[PDB]
Amino acid sequence: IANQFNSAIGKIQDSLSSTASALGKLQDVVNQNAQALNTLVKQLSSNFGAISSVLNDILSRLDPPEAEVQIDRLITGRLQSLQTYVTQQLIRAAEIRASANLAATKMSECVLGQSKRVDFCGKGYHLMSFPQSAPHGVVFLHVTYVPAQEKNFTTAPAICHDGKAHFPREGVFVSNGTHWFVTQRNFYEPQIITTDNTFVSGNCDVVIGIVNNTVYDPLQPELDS
Amino acid sequence: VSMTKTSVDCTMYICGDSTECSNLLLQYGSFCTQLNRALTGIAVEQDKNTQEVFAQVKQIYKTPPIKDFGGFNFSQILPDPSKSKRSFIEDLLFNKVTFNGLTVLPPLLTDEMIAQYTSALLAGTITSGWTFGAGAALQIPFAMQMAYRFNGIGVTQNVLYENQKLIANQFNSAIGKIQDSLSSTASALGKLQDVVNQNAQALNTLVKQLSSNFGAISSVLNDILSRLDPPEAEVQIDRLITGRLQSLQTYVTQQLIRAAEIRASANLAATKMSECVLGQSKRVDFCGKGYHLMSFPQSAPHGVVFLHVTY
Amino acid sequence: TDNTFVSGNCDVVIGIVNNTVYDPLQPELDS
Amino acid sequence: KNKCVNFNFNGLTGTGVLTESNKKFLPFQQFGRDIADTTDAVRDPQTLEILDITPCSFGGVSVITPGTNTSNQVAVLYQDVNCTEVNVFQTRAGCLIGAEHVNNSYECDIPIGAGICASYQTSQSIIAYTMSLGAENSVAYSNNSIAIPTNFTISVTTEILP
């Protein structure tokens, strides 16, 4: 684990230094905000139905009963530009605020604990998460558990010692060809079938596809010895 | 999941290929461009909200020909490849859902590609279980995969082995009750029709604003230029431009707020297709009422149909 | 004894009753 | 007729293509409109010929362009058109001119629409193909077969949220 976990952190640093495409969730917030601020100053140069875009040019040239018509068309044209500026920025701020509620959930459940939700702490089984600082955002380091290889073994739902069905508590029953072992769905281990790993429930006449195997009882060799 | 992609131009809707009408659009600066970039950004977010919910697994899994899945009848949910692969439920989900710069463009992820995405989630949960969502596709029998779903909610797996024929009759008959409900009761698919009522009915009100006078002496740009003087027609034309751009400023505002509601629903649809489908949600009443076992998503026009298995 | 576990004594639980726990080790010695 | 022309009749004028129709008109009517005030039908005065008002080829111009330091080959793609009114391939969104159709399905790199994407393959050229929804894999399902993992690895993912 110490050779695979320490090498996974270095792949994140090499990806951010090679290109800036991994931080696209934060660059879209700045580009939609910087272009909205620069285009708002460009609305002052617009005519908006008036003869000029400068407030000092209309008043100092036209008549005082005549310049008030062109300025009022220029003021009302600029108020509609500010009306679009408040409308477009508030909906975009609501999406970041909805993302802030998702960021507050991941920093309190995935970071401060162990969540059992799929596609909530990245791709894979969640173990832990380390948050990182970011301008107007956050960077997560989701530690995942992904297997590498696998083996095809023969499985069975339960076994039959003397007519009763022994159901496994945690995991399934696999076999290498000769004897049946106890293992889980994430790690292989040749465990001996004991009474502490299974429980008696039902019988061996209802379960379809059941097999027969002798359960190793630890109570028997401790008495004869 | 998403909405209908429709691009409305800022030039052909306001001006009907008129020379004097386009001269007043240059006086507003970038007011024409901000309406085009706002409608373009909705179609980008409609493609992002469609791929992040549907396209979640990078491997497409197929159905094996040996359909021994514990006696269950999955013929009503499996899409028929002989017919656009559509199942028996998807045939009712598609039939019961109904000029001047208006450009209607189809999305990238059409309805024929959602059926192959749901086929990988259907064959992945049955043949491979929950191992394909986190790592490699590890095969597991379906009679033992359903026994692990009972252990997460505190139910022993002895009930599944003694009631295999009982669970084969209650589950297979519950799928047919949904298919008979969507064909008879037309109000059950009102959520998919609400996406059409916010887009198609809103587009019908936009074309009717062109016939409005908007306080001017006429509603047609050709009648004002031919009758009034060319120094005098620019006042009545500018009243029509200020009125028609107000119709565009209302349509952009009413659609962008509704686009945030679909995007907030897309975050819930991506959660219900990952936490409830690919795993087992421990959240109470998240997959509906009852103890959640599994869920199978279905394709829908601009949406998604859920089939939650409850206990 | 496998389905239950021993925690504390029977002098502090309010509303407790008496019963007989069938120990599986007892017929093993008498077998 | 049958062109993008400016019609001007006794009761209706505008711009549209006079195509063939299958409706049934009245002898005293002049033209017809749509629901939301859109003229889409005309009628001849003394000729039994029903024609509609078809709009001409219009829409935005989207150009697929590579990077400035990678390549310079672009393609012409118009919206809501066909390949008759305008490396020629017809899509649902319009006619794609400048890309050769390839039957091999690759990874979607540049989106176009209706399940069609473009890529840069070897020297670089723009191709037209149906996008791949994922790698094909047949799970060996059986009643007495399972796959238990024996080797694992530690992978750390990065998710960015504003």
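Residues 729-811, 813-827, 855-1067, in that order, are what chain B shows, numbered as in Swiss-Prot.
Determined via electron microscopy, 5.6 Å.
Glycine residues also receive a Cβ, built from the backbone N, Cα and C atoms like all the rest.
Pulled from Swiss-Prot:
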type	residues	note
VARIANT	B:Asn764 to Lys	In strain: Omicron/BA.1, Omicron/BA.2, Omicron/BA.2.12.1, Omicron/BA.2.75, Omicron/BA.4, Omicron/BA.5, Omicron/BQ.1.1, Omicron/XBB.1.5, Omicron/EG.5.1
VARIANT	B:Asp796 to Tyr	In strain: 19B/501Y, Omicron/BA.1, Omicron/BA.2, Omicron/BA.2.12.1, Omicron/BA.2.75, Omicron/BA.4, Omicron/BA.5, Omicron/BQ.1.1, Omicron/XBB.1.5, Omicron/EG.5.1
VARIANT	B:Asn856 to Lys	In strain: Omicron/BA.1
VARIANT	B:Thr859 to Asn	In strain: Lambda/C.37
VARIANT	B:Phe888 to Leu	In strain: Eta/B.1.525
VARIANT	B:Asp950 to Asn	In strain: Delta/B.1.617.2, Mu/B.1.621
VARIANT	B:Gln954 to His	In strain: Omicron/BA.1, Omicron/BA.2, Omicron/BA.2.12.1, Omicron/BA.2.75, Omicron/BA.4, Omicron/BA.5, Omicron/BQ.1.1, Omicron/XBB.1.5, Omicron/EG.5.1
VARIANT	B:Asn969 to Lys	In strain: Omicron/BA.1, Omicron/BA.2, Omicron/BA.2.12.1, Omicron/BA.2.75, Omicron/BA.4, Omicron/BA.5, Omicron/BQ.1.1, Omicron/XBB.1.5, Omicron/EG.5.1
VARIANT	B:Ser982 to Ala	In strain: Alpha/B.1.1.7
VARIANT	B:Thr1027 to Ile	In strain: Gamma/P.1
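Locations of recorded Swiss-Prot features on the structure.
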residue: B:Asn764; record: variant position; DSSP class: helix
residue: B:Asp796; record: variant position; DSSP class: coil
residue: B:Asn856; record: variant position; DSSP class: coil
residue: B:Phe888; record: variant position; DSSP class: coil
residue: B:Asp950; record: variant position; DSSP class: helix
residue: B:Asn969; record: variant position; DSSP class: coil
residue: B:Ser982; record: variant position; DSSP class: helix
residue: B:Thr1027; record: variant position; DSSP class: helix
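Distance between Cα atoms for B:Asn764 (variant position) and B:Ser982 (variant position): 30 Å, as a whole number. Applying an under-8 Å Cβ distance to chain D, the variant positions B:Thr859, B:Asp950, B:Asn969 reduce to B:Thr859. If you compare Cα positions, B:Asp796 (variant position) sits closest to B:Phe888 out of the variant positions B:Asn856, B:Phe888, B:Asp950, B:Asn969, B:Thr1027. Looking only at the variant positions B:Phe888, B:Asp950, B:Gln954, B:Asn969, B:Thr1027, the one with its C-alpha closest to B:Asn856 (variant position) is B:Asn969. Among the variant positions B:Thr859, B:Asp950, B:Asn969, the residue whose Cα lies closest in space to that of B:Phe888 (variant position) is B:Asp950.
Long-range neighbours of B:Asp950 (variant position) (same chain, six or more residues apart, CB within less than 8 Å of its CB): none. Distance noted between the C-alpha atoms of B:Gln954 (variant position) and B:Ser982 (variant position) is 38 Å. Between the CA atoms of B:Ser982 (variant position) and B:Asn969 (variant position) there is a gap of 17 Å.
In sequence order, B:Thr734, B:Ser735, B:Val736, B:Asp737 make up the list of same-chain residues 6 or more apart from B:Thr859 (variant position) whose Cβ falls under 8 Å from its Cβ.
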